[PDB]
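Have a look at the structure below, then the notes.
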Amino acid sequence: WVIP
Amino acid sequence: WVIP
Amino acid sequence: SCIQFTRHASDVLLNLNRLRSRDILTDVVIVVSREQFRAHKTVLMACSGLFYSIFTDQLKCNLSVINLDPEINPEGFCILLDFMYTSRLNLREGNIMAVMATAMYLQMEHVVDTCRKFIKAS
Amino acid sequence: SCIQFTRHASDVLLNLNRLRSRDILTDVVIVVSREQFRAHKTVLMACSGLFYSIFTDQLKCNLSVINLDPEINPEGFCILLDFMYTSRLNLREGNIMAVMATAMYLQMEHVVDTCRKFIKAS
Ligand SMILES: O=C1Cc2cc(Nc3cc(Cl)ncc3Cl)ccc2N1
Ligand SMILES: O=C1Cc2cc(Nc3cc(Cl)ncc3Cl)ccc2N1
Ligand SMILES: [Cl-]
Ligand SMILES: [Cl-]
């Protein structure tokens, strides 16, 4: 999971 | 396009 | 010896979401309490262990309407349906418990994992 | 303020390809000369400008069989159908001309671009  |  | 187009999967999912927003080729209604959500059976199956089981069943594969368990919160479902079509999860302090419970029910293991991680941190 | 799961789109496409290989929820047959290819209308539309136009047409959206132009080579189509479901293109010296012609007909602009680049190099 990432910060888009 | 890339070499997978 | 194939070549690969890096953005292909993302572009396919973006177009499937555009079809969903315009209600094109949607073949099922998911009923969550009073709320109704139109979707594509294939996308639901590709994202959820629960929908995979439902639509591979010889009788259920033909249903146009699927009613979820009454404990399922419509907002939690809406957040998960958006994630299915975009890869983006709107996880907030006020919705995390309903999102985790809905993801456990829908069998969306990667969403369950991040919810468990975010809860542990707080 | 969403979070994003990097591998989600790729995982969705992988599962759609698994449904295709097992002939699950396929709703159309594409006829290319004598050859028949089963697929999902939504995936075809998401990948091709031609299928997007066909299945948004109020009459054609309901057809279970679509016949392509007789000039279309079945192998070129097969290579492009595999690309649609995997992001991988089996581009070879002996098939590049048939792949480019089929991609132009199917309106798959990124495949047309790489075929034009590979031809120019040789
Ligand atoms: O967390 C998850 C997500 C998920 C998706 C699917 N859907 C498929 C799986 C296979 Cl092997 N082929 C085809 C499909 Cl559509 C099943 C279980 C789960 N669990
Ligand atoms: O090279 C290409 C690939 C492609 C895909 C689609 N399919 C869509 C486009 C839009 Cl805007 N919304 C929904 C869909 Cl399914 C149309 C044209 C082209 N050209
Ligand atoms: Cl997931
Ligand atoms: Cl393309």
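We number chain D the way Swiss-Prot does; in order, the residues shown are 7-128.
Method on record in the header is X-ray crystallography, 1.9 Å.
Cβ atoms are placed via backbone N, Cα and C, with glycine included.
Pulled from Swiss-Prot, these are the features on record:
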MUTAGEN   D:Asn21 to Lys  Abolishes interaction with NCOR2 and HDAC2, no effect on interaction with CTBP1 and transcriptional autoinhibition; when associated with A-116 and 376-Q--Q-379
DOMAIN    D:32-99  domain 'BTB'
MUTAGEN   D:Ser59 to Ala  Abolished ubiquitination by the SCF(FBXL17) complex
MUTAGEN   D:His116 to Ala  Abolishes interaction with NCOR2 and HDAC2, no effect on interaction with CTBP1 and transcriptional autoinhibition; when associated with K-21 and 376-Q--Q-379
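Annotated features taken from Swiss-Prot, shown on the structure.
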| residue | record | Cβ neighbours (10 Å) |
| --- | --- | --- |
| D:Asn21 | mutagenesis position | 16 |
| D:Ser59 | mutagenesis position | 12 |
| D:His116 | mutagenesis position | 16 |
D:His116 (mutagenesis position) to D:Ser59 (mutagenesis position) - Cα separation in whole Å: 18
Integer Cα-Cα distance in angstrom, D:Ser59 (mutagenesis position) to D:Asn21 (mutagenesis position): 25
Listed mutagenesis positions (D:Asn21, D:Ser59, D:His116) that sit near chain C [CB under 8 A]: D:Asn21, D:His116
Residues among the mutagenesis positions D:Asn21, D:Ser59, D:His116 that border ligand 4 - Cβ under 6 angstroms, in sequence order: D:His116
Candidates near ligand 1 among the mutagenesis positions D:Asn21, D:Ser59, D:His116, judged by a Cβ under 6 angstroms: D:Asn21
